[PDB]
Amino acid sequence: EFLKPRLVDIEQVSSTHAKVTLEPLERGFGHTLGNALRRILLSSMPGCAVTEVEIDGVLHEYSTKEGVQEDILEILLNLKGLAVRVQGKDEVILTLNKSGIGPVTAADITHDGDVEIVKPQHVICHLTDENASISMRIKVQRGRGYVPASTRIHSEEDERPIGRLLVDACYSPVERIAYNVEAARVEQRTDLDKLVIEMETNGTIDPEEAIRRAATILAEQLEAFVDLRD
Amino acid sequence: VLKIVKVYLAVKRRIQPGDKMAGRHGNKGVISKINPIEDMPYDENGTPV
């Protein structure tokens, strides 16, 4: 009686924005499945984020380097917005080295084969001196949700190296999820709906793999409810 | 007194439940709860509040 929703064209408005649509969805499943997927996506999606920053010259967050137009604090706040993905391994260490004047952008980072900068025009900082040179080592690792500045320090019992910069890692690859239920017309029966999901992400996850991850997590959650253990 | 040694401590306090974060017009209030991003109300565009 119940049809099975099928993946149809997943258009790309941009790298960040994509529309994913599910055509054969039965009555009373439009908003239900939409809320399901939206909550899963905004709540639990793997994402690559910066955790630790090692600028060569400065000693602490509030110490400002000579030559740059920006506080090290603002450099970290821009490093948060780094749109990066790693799919060869869980935790990698990017390296950036740039001298001379100009805007130090993400594209200048020495990338490996397993690391992709999906936003290679991201203005990391502004170097305003010929003599001044910026040397960054950025730790980028996989994770989920949001990890505020309070937890990994317990995984190492204080940052033994000094000059290490701790950054609130926001691994959420997605930033906007919206669902619309529209009257789909198909020869089979008379009442079915397109579920059209707009998703604005940081360009680090494919919409297909994203929806697949969300569905897999939802199925794992429903595992217990399908078979009640008591 | 022989010498003075002043050390400066920097803490970066984040907003959290209990912070009297108030409006400009006389609005008052404390942070009730940090409810998640996806539990926030959202318009047709899916933009949370």
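Per Swiss-Prot, chain A residues shown: 7-236, in order.
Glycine residues also receive a Cβ, built from the backbone N, Cα and C atoms like all the rest.
Less than 8 angstroms from the CB of A:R45 (mutagenesis position) sits no same-chain residue that is six or more residues away. According to DSSP, A:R45 (mutagenesis position) is assigned to a helical segment. As a published mutagenesis entry, A:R45 to C appears in Swiss-Prot alongside the note: In rpoA112; temperature-sensitive, blocks RNA polymerase assembly.
Listed in Swiss-Prot is the mutagenesis experiment A:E165 to K, annotated as follows: 5-fold decrease in CRP-class II promoter-dependent transcription. DSSP gives A:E165 (mutagenesis position) a coil state; it is part of no helix or strand. Within 10 Å of the C-beta atom of A:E165 (mutagenesis position) sit 13 other C-beta atoms, taking all shown protein chains into account.
Under mutagenesis, Swiss-Prot gives A:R191 to C with this note: In rpoA101; temperature-sensitive. Within 10 Å of the C-beta of A:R191 (mutagenesis position) there are 11 other C-beta atoms, taking all protein chains into account. In the three-state DSSP classification, A:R191 (mutagenesis position) falls within coil.
Reported as a whole number, the C-alpha separation between A:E165 (mutagenesis position) and A:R191 (mutagenesis position) equals 59 Å.
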